[PDB]
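*Asks:* If you scroll down you'll find the structure; I have some questions about it.
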Amino acid sequence: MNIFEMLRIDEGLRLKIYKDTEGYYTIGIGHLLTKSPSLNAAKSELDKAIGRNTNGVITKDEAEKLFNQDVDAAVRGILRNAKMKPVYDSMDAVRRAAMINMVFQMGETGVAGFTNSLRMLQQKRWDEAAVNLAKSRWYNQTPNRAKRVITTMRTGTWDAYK
Ligand SMILES: [Cl-]
Ligand SMILES: [Cl-]
């Protein structure tokens with residue numbers, strides 16, 4: 001298991017524009033296109049991203065290319081974030097993967113405001129952080145996924161994903 005497989009499980013794969021859990025236009029493996037209500041807008045954003053006239057449908061290969069770029073960007077966002085980087089650097093590999101999953105889902109910004117959880121994580125106070133992370137809108141909206149990520153962070157193993 002690794003970040004890629006892990007996220008491909010949490011996000012799924014869809015080759016036609018779809019609405020995500022928040023009602024936003026998405027495609028591929030969790031690639032958010034736009035927070036706007038317009039599909040035309042979404043379609044425009046897709047075509048710019050892919051570099052062709054897609055008409056709202058992409059191939060598997062294209063989905064994977066967006067996904068790779070998105071994972072890469074999530075990492076780099078963490079490393080560039082003054083609140084997040086030291087937390088991340090302090091952790092082992094499995095737990096770093098849990099953190100990338102979160103930033104992938106919620107944006108660097110969204111994750112950088114879990115101040116309290118970040119501190120506990122950095123202190124290696126796992127059960128506590130786990131409890132704190134569940135006290136969030138994130139957990140109340142997408143509970144099944146949040147638990148998976150939260151157990152991974154908690155245990156530092158991939159059991160939630162087997
Ligand atoms: Cl893009
Ligand atoms: Cl979920």
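Structure method, as recorded: X-ray crystallography, 2.0 Å.
Cβ atoms here come from the backbone N, Cα and C positions, even for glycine.
Quoted from Swiss-Prot, the note on the mutagenesis of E11 to A, F, H, M or N is: Complete loss of enzymatic activity. Record note (Swiss-Prot), mutagenesis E11 to Q: Complete loss of activity. The unchanged residue is displayed. The annotation that Swiss-Prot gives for the mutagenesis experiment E11 to N reads: Loss of 84% of enzymatic activity. Taken from Swiss-Prot, the feature active site, proton donor/acceptor covers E11, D20, and the record attributes it to experimental evidence. Experimental mutagenesis at this site is recorded by Swiss-Prot as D20 to A, N, S or T, annotated: Complete loss of enzymatic activity. According to Swiss-Prot, the experimentally introduced change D20 to C is described as follows: Nearly no effet on specific enzymatic activity. The note that Swiss-Prot attaches to the published mutagenesis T26 to E is: Complete loss of activity at neutral pH; covalently bound substrate. Here Swiss-Prot notes a mutagenesis experiment, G30 to A, with the remark: Almost complete loss of enzymatic activity. Where Swiss-Prot documents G30 to F as a mutagenesis experiment, the accompanying text is: Almost complete loss of enzymatic activity. The enzyme is destabilized by 1.5 kcal/mol. The substrate binding site annotation in Swiss-Prot covers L32, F104, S117, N132. For the mutagenesis result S117 to V, the note given in Swiss-Prot is 50-fold decrease in enzymatic activity. Annotation of the published mutagenesis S117 to F in Swiss-Prot: 10-fold decrease in enzymatic activity; the original residue is retained in the structure shown. Quoted from Swiss-Prot, the note on mutagenesis experiment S117 to I is: 500-fold decrease in enzymatic activity. In Swiss-Prot, a mutagenesis experiment is listed as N132 to M or F, annotated with the note 2-fold decrease in enzymatic activity.
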*Asks:* Look up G30 (mutagenesis position) in the DSSP assignment and report helix, strand or coil.
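*Replies:* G30 (mutagenesis position) sits in coil per DSSP, no helix or strand.
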*Asks:* If you count other CB atoms within 10 A of each CB, which of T26, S117, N132 wins among these mutagenesis positions?
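*Replies:* Going through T26, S117, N132 one by one, the largest Cβ count within 10 Å is at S117.
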*Asks:* Would you list, in sequence order, the mutagenesis positions among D20, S117, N132 whose CA lies within 10 Å of the CA of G30 (mutagenesis position)?
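*Replies:* Candidates kept after distance check: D20.
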*Asks:* Out of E11, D20, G30, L32, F104, which has the highest number of nearby Cβ atoms, where nearby means within 10 Å of its Cβ, if these are the recorded positions?
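*Replies:* Output for this query is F104.
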*Asks:* Are there mutagenesis positions among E11, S117, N132 that sit within 10 Å of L32 (substrate binding site), Cα to Cα? If so, list them; otherwise say none.
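*Replies:* So the list reads none.
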*Asks:* Kindly assign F104 (substrate binding site) to one of the three DSSP-derived states: helix, strand or coil.
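*Replies:* Looking at the DSSP assignment, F104 (substrate binding site) belongs to a helix.
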*Asks:* Just checking the recorded positions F104, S117, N132: which sit within 10 A of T26 (mutagenesis position), CA to CA?
*Replies:* none
*Asks:* I need the nearest neighbour of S117 (mutagenesis position) among the recorded positions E11, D20, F104, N132, using C-alpha distances.
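*Replies:* Nearest candidate: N132.
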*Asks:* Specify the secondary structure state of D20 (mutagenesis position) as given by DSSP, simplified to three classes.
*Replies:* coil
*Asks:* May I ask which of the recorded positions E11, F104, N132 is closest to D20 (mutagenesis position) if we compare their C-alpha atoms?
*Replies:* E11
*Asks:* How far apart, in angstrom, are the most distant Cα atoms among the substrate-binding residues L32, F104, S117, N132?
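*Replies:* So the maximum pairwise Cα distance among the substrate binders is 27 Å.
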